[PDB]
Amino acid sequence: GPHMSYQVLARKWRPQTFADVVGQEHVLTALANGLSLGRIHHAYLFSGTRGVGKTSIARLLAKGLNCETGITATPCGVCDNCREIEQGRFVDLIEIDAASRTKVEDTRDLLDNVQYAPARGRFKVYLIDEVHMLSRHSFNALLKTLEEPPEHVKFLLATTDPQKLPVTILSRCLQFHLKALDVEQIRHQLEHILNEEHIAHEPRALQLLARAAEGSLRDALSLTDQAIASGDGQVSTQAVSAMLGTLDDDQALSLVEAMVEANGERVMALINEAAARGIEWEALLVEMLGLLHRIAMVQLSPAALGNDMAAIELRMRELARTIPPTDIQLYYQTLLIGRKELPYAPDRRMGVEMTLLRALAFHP
Amino acid sequence: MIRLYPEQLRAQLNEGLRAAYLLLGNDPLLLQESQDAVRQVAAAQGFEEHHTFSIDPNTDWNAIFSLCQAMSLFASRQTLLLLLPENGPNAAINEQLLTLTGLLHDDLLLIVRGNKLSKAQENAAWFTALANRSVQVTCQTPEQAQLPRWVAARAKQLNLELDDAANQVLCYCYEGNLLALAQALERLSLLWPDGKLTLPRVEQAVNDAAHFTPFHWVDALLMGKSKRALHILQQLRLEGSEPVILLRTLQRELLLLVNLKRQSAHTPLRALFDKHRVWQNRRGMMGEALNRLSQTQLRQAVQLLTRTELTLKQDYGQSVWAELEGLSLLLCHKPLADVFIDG
Amino acid sequence: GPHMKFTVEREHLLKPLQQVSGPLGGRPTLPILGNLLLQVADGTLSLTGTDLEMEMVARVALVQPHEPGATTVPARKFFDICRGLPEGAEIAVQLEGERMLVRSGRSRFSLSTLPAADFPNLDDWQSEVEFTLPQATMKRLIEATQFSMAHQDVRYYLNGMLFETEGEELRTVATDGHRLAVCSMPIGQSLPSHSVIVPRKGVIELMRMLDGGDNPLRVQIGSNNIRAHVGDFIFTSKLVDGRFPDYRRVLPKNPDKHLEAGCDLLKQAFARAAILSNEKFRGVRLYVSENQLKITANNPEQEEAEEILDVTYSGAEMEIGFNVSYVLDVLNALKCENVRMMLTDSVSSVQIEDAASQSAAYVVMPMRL
Amino acid sequence: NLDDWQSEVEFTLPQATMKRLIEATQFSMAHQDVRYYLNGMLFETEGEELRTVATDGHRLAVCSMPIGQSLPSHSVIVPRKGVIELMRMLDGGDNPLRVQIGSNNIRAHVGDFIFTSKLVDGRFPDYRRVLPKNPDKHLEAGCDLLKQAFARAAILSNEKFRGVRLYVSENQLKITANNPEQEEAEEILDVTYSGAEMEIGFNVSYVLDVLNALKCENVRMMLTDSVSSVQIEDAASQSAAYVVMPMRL
DNA sequence: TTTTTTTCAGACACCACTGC
RNA sequence: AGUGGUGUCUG
Ligand SMILES: Nc1ncnc2c1ncn2[C@@H]1O[C@H](COP(=O)(O)OP(=O)(O)O)[C@@H](O)[C@H]1O
Ligand code: BEF
Ligand SMILES: [Mg+2]
Ligand SMILES: [Zn+2]
């Protein structure tokens, strides 16, 4: 793609217009309507998940704010000021890594920069990434500035855990929540990126990568660059699947699936995988116990599946609907007994293997 | 003083402005909107200069006294604001609040913002001296049985058309989260200038933010609503609530339930309720719960609760939230297995 | 070539670097704003220090062979090297690759530098007021109002100082919401009327650049920036937005009563009253009668001071409540022996000024009595 | 209060003498070291001489001054806090200083007031073995001349471990410093010397403190090889010696 | 009406006020 | 830089 392929797909591929953003349609539509209608809030807090675009959206909104063509939902192409945000630096757009500059003094300097006029753009736009890491006093200063901000100053805050922001900051910020990307959106964007990179790709590898991304597009892009690494400039399904298996840590769920199914060779293969990964064995037993307990609770009531396990919903459903509660009870008891007797074993590996052997031998 | 809901505040402000305004309650949104309305009305009657202070043990009271007594070169008609701390008017703060109550004047307007005041604990002195010529504004979060009509009123006053389905979806995702609920209505107005909100429109542009307290979880358990209780439990897990607080909050009502079910063989539940000093709204749901699969879940659930308590209080890895799911499912007419109960 | 051939003595370089260092040394917003910008041009060295709001430039004459290069080098390391090397040591700095070599008699240093293309420079702007002024006049203009400036007030326009060019005079105005300080002096030249708000840092550096000699301080002001030339030191500072409160309105419109006294006696009386003034609710009360001024304050100790016979007065008996800090700062900035105050009303503000020198006028808003 | 009726050693010492004696050794103590016997200063009495020894296992400092009064050989370790606060209270050199050292506590009568402290139980190491026993290379320089060159070299020094390489050639000394940024400082100084080319890398702060302790005009350094220690003292006396053990980097 | 939490040990992170 | 406090998160 680029002048020698060192340039990372994650950073080279970053939206430059609102249309290049993958379907975070909620915030994009609301912000476009606000910009076009003139309804502007003092602060625009952005949040959501890692690698779903909150910093990209904030940068594009700053470009739209400070573009010389006017407050537009569509920043233009050349517009030298509107270009300075991407290539080079823009004077009036202040990008702060609030994680690097959490101190009230570092933010004090910029909040004293607030009252000075913008050089070129209309608005002294502030992009404060990882806003949740500012100290209590930095938050106090930011709030004090947010009470009465001048008409030439707007704040753009991005974070992953808004719960650490004070309610006083949240009341003055119109938070825009970004939802984790779907597998279809991630797969389609990866397909487009690889097609425009002239990279040979197999359709199934993209779905595997998207499923492995866990909803974050940047995870998909990093896994994609790594998959190109594992190979010679081609994203082959076999190479991608082998890489994913190497990176795989979902051993306990597969172990429960294979043990309930009574698949001894698959169980032993999964135990070999968990051994080669240097995975703790007591942790493996605890994960299997938790999975079985959750399966039982789902069998009692479908609402037992929270949003903490959205990656493994379907499998859980499949295991809860098809396995009677008696077998789950027996397996939970067997694994509890095995974990109780794990310390007194030839080694943890043999203890876990024997506990799973007992669970298989039950065949209930 | 004049005790007032946010509904009539405007009217009262049109009637006149008192010496001090006390904005109290647990709802950030209601307090914020009340403060904005008070400041706008004050500015209409010449109160131009504003100030802010956080009532803290480290605050500089001398600045407050100096600005309240002295006047400025411009905008003599001045207003002052104070954020009360989380606990409230601490015993080291009541005396200085009394001094402010002496250091006031008709030129200044005082705004008092903070959580609800335990009037049973704190009364008179500061309270009555303001009550002389002041306004109290109660801004508390509407509960679940009251939220739908509040959201309907807000939609009507913002010129939106909410049906019952969108109203209940909004009341589902945002509880104790009136600030984000109002922001959601504003975002939905931004998304569609039509102003007509249907089920899919709100359903797409909504997040399950919510905010619950362990009392909500215990009430959901007493009503025996599985999905409601599990949603509350997930919400307190994501919010980062300490599970031991949940344990104690459930334990109090669970031991009360055990006592009531044991004593109900000799005494009707009414006299038991009177004996234990339990309130009427609590009385209804506890009477509903007492005759809902009792005498088996009340010892099995105590067994599981003791298991969770000991597991939580010996190690440091916690992992008790699934056990709390077990409790949430046992007390909601969904019998569990002895395997997970005993352990 | 790459070597910005540079050779100067220490005696002509220590003071320029000390001036250019300015705000550098601490953690900068951008990593380059901790490096001095060194430029060689037309037999002159330009030292530049930038804070993204302030721009200090020093010019040093080159009387030795040189090459036109430029680069940015860490300020503290370069300054420590420069003063570390012995007296009269002819510094010779050149460059190669991304490292510049400092050299003195029997000593060598190597420093890592950054390109000059990346260092910020404040954009050129058109100037409306080209103003030249002696040093002591600016010194007094700043010193007579710097006390009345705001202290990190939420109102930006309160922070800083107002510069007004009106006809043949220049005026400095300062306000903190309760005090007003105005100092207007003729300059001998005609300028268009203009109003500018200068931040606190710009005022502090303007006070800093003042020299004890006779050099015309040259002020060049645009719509958004101010520049000061003092010998070979050039200062650029951006301005504070907003509207400054119109000092003419707060000036007591129609005074009718006035007290006349001396600076030292009033200073001593107010200092004595300060001790009997509580830090909580700090202020003073002035009982004013015919040729009588009694200064007390509010305090549980309930003390009193009386120096009524040391003042001349011709109005009615009435009381006005000042504050310790306001009156003390105003009298300290009014070094003249004679002093007078215009009592208009208890509600209205009070003007403090010299008996016949009305250039430095202060306006204090009293308390509510 | 005073139950230490018997004292091991007694001094009637001028204030300036002990001021120099501590000031020439204080910087080499160990602060909160695991070797509890090194978290202090060793006062050693032999003949008419009192010596202060301080080391942290990376630098040794010994300073000896005559008293005139014959005293039995004795050793004592005064902790960091006690010696630092004794130094702080040691002002007004007009009044003499009385010192009373027992087997468990130390007392210092300064002016009119009395100071009391406890001892460190451990036994201080022998510093004679730390001192190089065969110094074959001896070089001389000016104290201020050498010190300013070290300071200029230390300007561009590794901020974590301030270390310089010192090279010695015929009537020439070399000090080279570098930091993780490859910023190189090189200072060459004219000395009087006779020996062989040798490089040795040692800390800068320790050498600078040694030079600051020797408020003299001529300095003699004694070196054996690239791996052993360096003994620095003044050329006008032999009452104060310092041992800098180099780095192996 | 209010009603809400164990613990011993350790690791950071920020912010006075001091002290040069 | 030394000292003391707040507070949050890890077993
Ligand atoms: N909506 C999106 N559209 C396109 N790329 C995205 C999107 N969200 C994330 N990315 C990819 O992830 C990379 C980092 O995105 P970023 O917006 O910084 O995430 P964050 O929300 O965690 O700050 C981007 O360079 C881009 O490649
Ligand atoms: F940059 Be994101 F919040 F991971
Ligand atoms: Mg980010
Ligand atoms: Zn553009």
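One-based numbering along the chain as shown.
Method on record in the header is electron microscopy, 3.2 Å.
Yeah, the Cβs are placed from backbone N, Cα and C, and that goes for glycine too.
Quick look at what Swiss-Prot annotates:
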- C:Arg27, C:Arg76, C:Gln152, C:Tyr156, C:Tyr157: DNA binding site (BINDING)
- C:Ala136 to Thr (Swiss-Prot position 133): Reduction of synthesis of beta*, probably due to mutation of its promoter (MUTAGEN)
- C:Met138 to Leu (Swiss-Prot position 135): 3-fold reduction of synthesis of beta*, probably due to loss of its start codon (MUTAGEN)
- C:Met149 to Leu (Swiss-Prot position 146): No effect on synthesis of beta* (MUTAGEN)
Integer Cα-Cα distance in angstrom, C:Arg27 (DNA binding site) to C:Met149 (mutagenesis position): 27
Chain A contacts among the recorded positions C:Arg27, C:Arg76, C:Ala136, C:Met138, C:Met149, C:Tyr156 (Cβ under 8 Å): C:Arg27, C:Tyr156
Where C:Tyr156 (DNA binding site) falls in three-state DSSP terms: coil
Spatial separation of C:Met149 (mutagenesis position) from C:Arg76 (DNA binding site) - C-alpha basis, Å: 31
Tertiary neighbours of C:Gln152 (DNA binding site) (same chain, Cβ under 8 Å, six or more apart): C:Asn159
Closest of C:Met149, C:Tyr156, C:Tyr157 to C:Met138 (mutagenesis position), Cα positions, recorded positions only: C:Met149
Nonlocal neighbours by CB distance (under 8 Å) for C:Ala136 (mutagenesis position), same chain, sequence gap 6 or more: none
Pairwise CA distance, C:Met149 (mutagenesis position) versus C:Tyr157 (DNA binding site), rounded so that it is a whole Å: 10
DSSP-derived class (H/G/I helix, E/B strand, else coil) of C:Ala136 (mutagenesis position): helix
C:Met149 (mutagenesis position) - helix vs strand vs coil (DSSP): coil
